[PDB]
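Chemist: One structure follows; several queries about it will come next.
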Amino acid sequence: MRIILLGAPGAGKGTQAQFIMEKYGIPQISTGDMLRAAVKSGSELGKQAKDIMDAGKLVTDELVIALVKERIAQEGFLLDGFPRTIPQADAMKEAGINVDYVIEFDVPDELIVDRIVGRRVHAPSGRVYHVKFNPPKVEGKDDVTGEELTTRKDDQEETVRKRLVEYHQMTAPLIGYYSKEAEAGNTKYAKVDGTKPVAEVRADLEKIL
């Protein structure tokens, strides 16, 4: 089972990715987690992402396409934050990487900033929380390791605004792209209401999947 999750910054893609991973045994391929990993470990394929991610900008198509091809070689899958541009989507289709399901998370722009201000992460695992809407079982702590949660460098309101602009400029056109793919019989397309509670979005995804 090959799945693409599509949606604005903060739509809840990674939150739902965890549930699909721990159910259908489908590995999460989070380009965002992989680039943050490669920055910390100074890795050749990604270490260059640091200033771009701090700016709220997209990393170059060719770097992430290489990153994804490499990670794919080592495996079903769930693509989370890739593709992010038409040229990334075209690269998957040119390399014959077909998917069974494309799932669009619909969340109004007006929720995103206010949403991401509450985001807390366990960097080592990529588990993510929200201080109000999906809190850890113990305030400030990872549920599994008990380690103090952190705030991502790029989750400052200014950087989120910039990320949401780049999403509408560069990424939102993938909605049309994969809808045409579904129209040609190449994949299933489904939309989920990302404003519902975490639990309901999870059940909506189980109905689709």
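Here Swiss-Prot sets the residue numbers for chain A, with the shown residues being 1-75, 80-213 in order.
Structure method, as recorded: X-ray crystallography, 2.0 Å.
Every residue gets a Cβ built from N, Cα and C, even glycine.
Sharing the feature lines straight out of Swiss-Prot:
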- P9 to G: No loss of enzyme activity (MUTAGEN)
- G10 to V: No loss of enzyme activity (MUTAGEN)
- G10, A11, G12, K13, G14, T15, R119, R123, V132, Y133, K200: ATP binding site (BINDING)
- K13 to Q: Drastic reduction in enzyme activity (MUTAGEN)
- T31, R36, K57, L58, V59, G85, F86, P87, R88, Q92, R156, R167: AMP binding site (BINDING)
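Have a look at these and tell me how they're positioned relative to everything else.
Modeler: Secondary structure at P9 (mutagenesis position), as computed by DSSP, is coil.
Cβ neighbour count for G10 (mutagenesis position) (all protein chains, 10 Å cutoff from its Cβ): 26.
All protein chains considered, the CB of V132 (ATP binding site) has 18 other CB atoms within 10 Å.
The 10 Å shell around the Cβ of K13 (mutagenesis position) contains 24 further Cβ atoms across the protein chains shown.
Cβ contacts within 10 Å of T31 (AMP binding site), excluding its own Cβ and spanning all protein chains shown: 23.
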Chemist: When the Cα of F86 (AMP binding site) is compared with the Cα of each of the recorded positions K13, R119, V132, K200, which one is closest?
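Modeler: For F86 (AMP binding site), the spatially nearest of the recorded positions is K13.
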Chemist: Return the residues near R88 (AMP binding site) by Cβ distance under 8 Å, restricted to its own chain and a separation of at least 6 in sequence.
Modeler: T31, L58, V64, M174, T175, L178
Chemist: Considering all pairs of residues in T31, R36, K57, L58, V59, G85, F86, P87, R88, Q92, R156, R167, annotated in the record as contacting AMP, what is the maximal C-alpha distance expressed in whole angstrom?
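Modeler: The span, Cα to Cα at its widest, is 25 Å.
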Chemist: By CA distance, which of the binding-site residues (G12, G14, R119, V132) lies nearest to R156 (AMP binding site)?
Modeler: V132
Chemist: Unmodelled stretch of 4 residues from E75 to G80; how many angstrom between the C-alpha atoms?
Modeler: 8
Chemist: Which of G12, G14 has the fewest nearby Cβ atoms, counting only those within 10 Å, among these binding-site residues?
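Modeler: Lowest Cβ count within 10 Å among the binding-site residues (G12, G14) is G14.
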